[PDB]
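Q: Okay, here's the structure, questions in a sec.
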6 protein chains.
Amino acid sequence: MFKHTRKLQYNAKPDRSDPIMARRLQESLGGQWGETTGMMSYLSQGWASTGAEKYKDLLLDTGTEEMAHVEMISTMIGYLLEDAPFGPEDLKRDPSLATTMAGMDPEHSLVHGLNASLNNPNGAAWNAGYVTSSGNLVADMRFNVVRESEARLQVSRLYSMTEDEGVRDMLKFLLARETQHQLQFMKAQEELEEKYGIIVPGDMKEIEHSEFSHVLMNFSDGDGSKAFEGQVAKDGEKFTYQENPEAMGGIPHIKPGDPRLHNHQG
Amino acid sequence: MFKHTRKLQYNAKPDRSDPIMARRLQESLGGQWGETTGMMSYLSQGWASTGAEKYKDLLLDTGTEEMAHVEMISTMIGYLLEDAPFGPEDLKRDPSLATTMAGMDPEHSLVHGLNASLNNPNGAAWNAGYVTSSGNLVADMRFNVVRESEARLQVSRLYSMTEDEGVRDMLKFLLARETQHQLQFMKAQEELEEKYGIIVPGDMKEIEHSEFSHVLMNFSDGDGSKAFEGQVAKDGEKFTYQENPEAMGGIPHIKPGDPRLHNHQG
Amino acid sequence: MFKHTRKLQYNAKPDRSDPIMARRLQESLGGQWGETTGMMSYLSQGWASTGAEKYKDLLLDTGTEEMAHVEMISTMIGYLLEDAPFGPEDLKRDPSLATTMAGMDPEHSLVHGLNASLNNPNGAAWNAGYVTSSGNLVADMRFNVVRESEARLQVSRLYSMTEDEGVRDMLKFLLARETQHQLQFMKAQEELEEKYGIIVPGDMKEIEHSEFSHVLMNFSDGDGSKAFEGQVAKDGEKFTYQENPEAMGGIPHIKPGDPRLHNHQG
Amino acid sequence: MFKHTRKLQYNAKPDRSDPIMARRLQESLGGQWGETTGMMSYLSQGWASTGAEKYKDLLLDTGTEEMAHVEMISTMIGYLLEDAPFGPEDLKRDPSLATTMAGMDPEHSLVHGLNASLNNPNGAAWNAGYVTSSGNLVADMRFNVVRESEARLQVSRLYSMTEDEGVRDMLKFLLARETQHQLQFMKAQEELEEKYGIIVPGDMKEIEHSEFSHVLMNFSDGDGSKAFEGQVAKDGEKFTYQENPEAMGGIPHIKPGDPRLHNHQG
Amino acid sequence: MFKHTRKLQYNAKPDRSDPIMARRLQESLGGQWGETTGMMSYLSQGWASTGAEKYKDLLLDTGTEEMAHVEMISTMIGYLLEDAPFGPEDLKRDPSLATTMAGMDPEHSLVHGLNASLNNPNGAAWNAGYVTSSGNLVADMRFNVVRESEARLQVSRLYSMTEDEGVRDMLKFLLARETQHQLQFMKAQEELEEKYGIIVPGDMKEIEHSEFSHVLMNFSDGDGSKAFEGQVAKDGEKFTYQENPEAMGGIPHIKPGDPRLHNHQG
Amino acid sequence: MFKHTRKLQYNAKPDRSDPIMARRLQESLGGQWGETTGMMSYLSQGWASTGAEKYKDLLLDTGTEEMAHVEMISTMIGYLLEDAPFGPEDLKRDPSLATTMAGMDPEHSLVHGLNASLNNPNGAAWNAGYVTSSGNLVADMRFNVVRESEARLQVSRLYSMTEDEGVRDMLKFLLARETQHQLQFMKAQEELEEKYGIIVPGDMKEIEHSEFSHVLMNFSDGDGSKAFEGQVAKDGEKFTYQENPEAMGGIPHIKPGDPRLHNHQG
Ligand SMILES: [Ca+2]
Ligand SMILES: [Ca+2]
Ligand SMILES: [Ca+2]
Ligand SMILES: [Ca+2]
Ligand SMILES: [Ca+2]
Ligand SMILES: [Ca+2]
Ligand SMILES: [Mn+3]
Ligand SMILES: [Mn+3]
Ligand SMILES: [Mn+3]
Ligand SMILES: [Mn+3]
Ligand SMILES: [Mn+3]
Ligand SMILES: [Mn+3]
Ligand SMILES: [Mn+3]
Ligand SMILES: [Mn+3]
Ligand SMILES: [Mn+3]
Ligand SMILES: [Mn+3]
Ligand SMILES: [Mn+3]
Ligand SMILES: [Mn+3]
Ligand SMILES: [O-]
Ligand SMILES: [O-]
Ligand SMILES: [O-]
Ligand SMILES: [O-]
Ligand SMILES: [O-]
Ligand SMILES: [O-]
Ligand SMILES: [O-]
Ligand SMILES: [O-]
Ligand SMILES: [O-]
Ligand SMILES: [O-]
Ligand SMILES: [O-]
Ligand SMILES: [O-]
Ligand SMILES: [O-]
Ligand SMILES: [O-]
Ligand SMILES: [O-]
Ligand SMILES: [O-]
Ligand SMILES: [O-]
Ligand SMILES: [O-]
């Protein structure tokens, strides 16, 4: 179960309003790699785990922390939309506001009354297709590292899209929390690989066709990938290289369907 | 530009038909972590790169290979649907087929004439929300490792959902190529991390609030995560632990909106 | 069965063109709470009803009227897009059109030839996930009241986003029809609540855990909700208040999955 | 900010496993009117409010409670999927499992390792298009009443779809919480309506075309809606009835587009 | 404006209930090429037309007709769901219904009270991404012919998925209307091609690079398309054939982006 | 299987950057009727065909060509985004860039590092709901003609949305390839109609209710469509016309559902 305090985890107040920045920050709230994706993925994985408490608790700690980041971004967006222009009266007040209006999300005013949405900057709704929880923590720890990496890259870009010290203060905190999240998930990942294997899942080595398991196949005519030839892979074996990959499966000959289907194909 | 040969990369013909397995394999064709997601992500990333040829070509080689995997899975699905039941005639010939029909995707017969769709097993259309190409290859190589990890996990599970030796032969080839892909991407990732830093992006360490960058925060009441306290993180610094994270940002108080919005909130 | 007349229900011509207003009005056509949502929801509910003709006919009457509103908004959008700027040649005649072009939906010209789409202002397609028809009219009449309330609020907001008297004339008519629809739906709601009960569905009181049915649980640390304590609910019973809600379900321990799943969780 | 305890709010363990019921319960977790829609709507509205603490705190109390319900449902799905059949070895052990297997979501095993997804029973991803937060609490409290009414209707149906006492125990608690949530939201609604008006928004009465505000228009030829004629609406004015609604807006003719659009329409 | 009559355009009552057929028929209501797609596309195009009344009226006639088909299919689904099984009590009456239950859409009972949804058989919501209205009727008439062709193909398939004479009677009516719709749209299509040209749009012949306009390029290694060489196209010119298409565009080299983006690509 | 060459099929380099045109070109990449739709539709149909090699090979040839067009568009967008403004430093250097920035897709910079997305200009993700492969090539060849028609119309419009000769050079090539694709698909369609019939599917004529197959029904009150009366349809029979379509199916009366559903409808 959860409990809430009205106090934010860290400052989320800008020095000045900026409805364009509000739109950009929707990425961190409702976007593919944003805080809702983290919260929902880590909590889902945390609830699904039946294994080591060390990782299960780490996931519940972090998914709960991400709810605090969702709260911060939502709040920051609301502050950034204060006094945003949305009608002729604003333009009569100041005609330069037409370009600001042109760059805003029309729904921030019309649908949400100058409050945050749960969409990305282009109005695309956040959706559970962005969430991963597979039951396998070697795979999902790798996902959690990527989640924090794409997120931290976006936060770093956002840092250069504003000169507001209040906004940057919040971003500086999130950058740091994302550094910690990348590190802790890499540690868990490393511990899990040591236990189960560097290849996911680590118990299928005997089953796969080993003959194709370490060959770089050159399907494009560039020469760059040839530099991997002869390098030792993480599992201790070297890569070989095939300049001209061959088709080994033959030409398919699927049986025509039942006439009740009317599959008229010539 | 691309060129095509009708010959498959590797065998994709089952020993017998199985429309239930056909529906499961739709995961690998139109699902979140399936081969289409691979093909579109790697090609997009490769086209976007202005960097070292070694990684750009690796992406284009692999994206092109995943197109061959898409073709194989589509082909396998078509074979698996040969003679599938879809109407009263079929139940007339064999009433047991009713439980088979109940587990099939009704659109396989009705919309596609017993051929593959580009949806997952539940009819959800594949979509670009599953693709990642961010411009930063340290982050995107981590994504690519995850893409092949989740995929190989699913293929490993598919292997246990059939006893068809023809189906398994194809799966054993995919497992091996996914091993190679996981390895090559891990290699690329390690080289980029060496060049740019283990935290993504690597050039923001002076900007983040350092004080919070290595603190594990205990938001859930289990003690499992305390085990990380004092461990050395991949960047050479130790993790500290905070048993009681504090709310540091205060209580928000945003300004009420203009009356033209009619934000009646008591 | 339906029949159509080319004449519109009410005026839908603006005094002047305005492609920015055309984009906003997309919300009333293809948005979450727009006219298509009302049309599809009320017709579905009316077709589903096997009950009192009073409500079934009210639903078909209103659903049919909303089709007229869809027609009117589609028409208004077309008039508002007359002579809209979309390329260099327009800028040459009037270079002040650059900001207008920047705030337009690029698809209005490119995809639709300066005609309405069935998307919202951000290009998000209208979809059936916005529709509700549950088989229970006590619940669905509450939904219908909400549909008209959110719609009338957006129309009220649109009223302040233009000074065009022709646009406003149409909005004034819509406001009035939405007043009527809110009222007719509240009347039907009221009657049904009187027949079946105020809690939906009204025949489960003996089944629920009554001990928890009138307790306000304080999950967030603000004190505002305490004001409800001791007030009389709509069912005649008073609210009680719990300042410190308790976790009564214990800690879950679900069984680890079959090894064939490769759920490696440490 | 939020904190979490591993203890569930209320019991969420079934007496026996049942993967078909697990699939139905996905409706309460990832469905249109499910607990996720509840959690996200109330928290969004709560963070958005700048109004009375009485309602802001209520929204945050309830949004936070709904996160516990999400946690319970996810856990219950987990228990219900224990030992679920997913491959040929299971059918060899017990042939009768084939129909169970046919009615399951194939992704529960293949993608999630026999854990919950954030999809509905048909694999459709939960998405933010289900959420409402408009800035107007008279409208949004009406939405909140509907959200709890549709949810409680669904939980009531689920009660008749199982005979498991452990499952029913959880449903009996949810029923009771949905009773309190419907009531408290109705209470808040009534207070807001007294302050602002029964029509949303309450301040447009002098703007709308009053002549059409209380007329029931008969667009379908059934006779049932005439029963409203002469009844007093909630605002104290009687409904009038129009048996033959008139088209007052004429026939629109919009101007053909510029030749550069190639709008060839004969 | 529209008017409704409770009478259906044609019979839509099955001889017996069949909830599996109900689910299949969801394709005709909420699917990609179903009647809602026809209805919204033809009405959108008809409202957009500024051209000849012959086509504009045809579109409005047919779009209106399609609403009658939507109503018929919704009604049919309702009848087919009469007495459908959804709980243990049903299995107590007739254990053989377990398979029927496994094949049903779980939401028909749970969400809709055994009534139609606006989704396809797999629960995917109908959406406006299925609709086309471009402003060019040479293009859109071709789309309309396709719409009716895919629909009639699906109806033909449904015909073989039931032996219920009542259901087939309805299907026989739809096949005929779809024959008429295909013919009328092909006739309008032919007339518009005569006026504007067979290539869409017809006024760009002098602009395109004519050298590549009649060349069949052989990108896959089969010899089948060589049969087109020397055949005469519908514009009177013969197809030529290139066995080895050449890459004429060079190797792209885009400029590395600004460091503020952190595009670390090695 | 596929192979790739770094060389583009044709020139894809603009003379100058233009982030607004970049946004418009996303329609051709990730939009409903764009090159991705073509690629996936033709490959899917090609893989599904079990009929004549002439058509199967044609589909695979063209599907493979469309991948080159995807590559060209992705490349052209990357060049058009070179040096695009995204933050305050840009505006400090040149304040006139504000209107450009206002019209851009915010995700081009923030998510993709000034590279292409797989979304349309409005950020709506490309999805498989755009693709058709039905198993019947008479219907699907009609689809393919439409796909190239809508695409070519959009390309023709883009031509008028820029004065850049480099961009225009690319569009001139696409226009020609789309002329060829329209023609080749119309040729195949014609051959298939000649073999199977002009109505799709061609083998259901004795089943449909013939009485209704050639009747134009006047559902909207315009007189335009009467002009089709007596004209000869493509199947050699004349159209009749019905000025007042009659409702022949009566008034539906479906049975009230089981009480366990709580369908309270009055
Ligand atoms: Ca290569
Ligand atoms: Ca903890
Ligand atoms: Ca409180
Ligand atoms: Ca009526
Ligand atoms: Ca060929
Ligand atoms: Ca007419
Ligand atoms: Mn975070
Ligand atoms: Mn984080
Ligand atoms: Mn692969
Ligand atoms: Mn791979
Ligand atoms: Mn209306
Ligand atoms: Mn209304
Ligand atoms: Mn709840
Ligand atoms: Mn609740
Ligand atoms: Mn029809
Ligand atoms: Mn039709
Ligand atoms: Mn092309
Ligand atoms: Mn083409
Ligand atoms: O995060
Ligand atoms: O974060
Ligand atoms: O974070
Ligand atoms: O693969
Ligand atoms: O692969
Ligand atoms: O792969
Ligand atoms: O309205
Ligand atoms: O309305
Ligand atoms: O409305
Ligand atoms: O609940
Ligand atoms: O609840
Ligand atoms: O709830
Ligand atoms: O039809
Ligand atoms: O039709
Ligand atoms: O149709
Ligand atoms: O093209
Ligand atoms: O093309
Ligand atoms: O194309």
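We read in the header that X-ray crystallography, 1.8 Å was used to get this structure.
Each Cβ is built from the backbone N, Cα and C atoms, and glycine gets one as well.
Sharing the feature lines straight out of Swiss-Prot:
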BINDING   C:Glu35, C:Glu66, C:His69  Mn(2+) 1 binding site
BINDING   C:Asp57, C:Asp61, C:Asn218, C:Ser220, C:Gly222  Ca(2+) binding site
BINDING   C:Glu66, C:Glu148, C:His181  Mn(2+) 2 binding site
MUTAGEN   C:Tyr42 to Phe  Loss of activity
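Please situate the listed features within the shown structure.
A: Listed in sequence order, C:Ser28, C:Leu29, C:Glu66, C:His69, C:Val70, C:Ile73, C:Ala151 are the same-chain residues at least 6 apart in sequence whose CB falls under 8 Å from the CB of C:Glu35 (Mn(2+) 1 binding site).
For C:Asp57 (Ca(2+) binding site), the number of other Cβ atoms no farther than 10 Å from its own Cβ, over all displayed protein chains, is 25.
In the three-state DSSP scheme, C:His181 (Mn(2+) 2 binding site) is classed as helix.
The Cβ of C:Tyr42 (mutagenesis position) has 28 other Cβ atoms within 10 Å, all protein chains considered.
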Q: So for C:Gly222 (Ca(2+) binding site), how many other CB atoms are inside 10 Å of its CB?
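A: For C:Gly222 (Ca(2+) binding site), the count of other Cβ atoms within 10 Å is 20.
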Q: Suppose we call a site close when its Cβ is under 8 Å from a Cβ of chain D; which of the binding-site residues C:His69, C:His181, C:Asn218, C:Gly222 are close?
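A: Sorted by position along the sequence, the hits are C:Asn218, C:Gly222.
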Q: Need this for a regression test: binding-site residues C:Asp61, C:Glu148, C:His181, C:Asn218, C:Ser220, C:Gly222, filtered to those with Cα within 10 Å of C:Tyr42 (mutagenesis position). What's left?
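A: So far as Cα distances go, the binding-site residues lying within 10 Å of C:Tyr42 (mutagenesis position) are C:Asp61.
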Q: Where ligand 11 binds, which of the binding-site residues C:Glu35, C:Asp57, C:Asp61 are close by, with Cβ under 6 Å?
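A: Cβ < 6 Å from ligand 11, in sequence order: C:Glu35.
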Q: When each of the recorded positions C:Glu35, C:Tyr42, C:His181, C:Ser220, C:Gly222 is checked against chain A, which show a C-beta distance below 8 angstroms?
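A: Answer, by Cβ distance to chain A: C:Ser220, C:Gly222.
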Q: Quick check on the binding-site residues: of C:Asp61, C:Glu66, C:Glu148, whose CB has the lowest count of neighbouring CB atoms inside 10 Å?
A: C:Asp61
Q: Going through the recorded positions C:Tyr42, C:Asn218, C:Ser220, C:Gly222 in sequence order, which have a CB under 6 Å from an atom of ligand 25?
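A: Checking each Cβ against ligand 25, none of them comes under 6 Å.
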Q: Less than 6 Å between Cβ and the nearest atom of ligand 4 is the rule; apply it to the binding-site residues C:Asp61, C:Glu66, C:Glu148.
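A: Listed by sequence, the hits are C:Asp61.
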Q: Does DSSP give C:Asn218 (Ca(2+) binding site) helix, strand or coil?
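A: DSSP call for C:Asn218 (Ca(2+) binding site): coil, neither helix nor strand.
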Q: Measure the Cβ-based neighbour count of C:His181 (Mn(2+) 2 binding site), defined as the other Cβ atoms within 10 Å of its Cβ.
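A: C:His181 (Mn(2+) 2 binding site) is surrounded by 25 other Cβ atoms within 10 Å.
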Q: Using DSSP and collapsing to three states, where does C:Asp61 (Ca(2+) binding site) fall: helix, strand or coil?
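A: In the DSSP reduction, C:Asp61 (Ca(2+) binding site) maps to helix.
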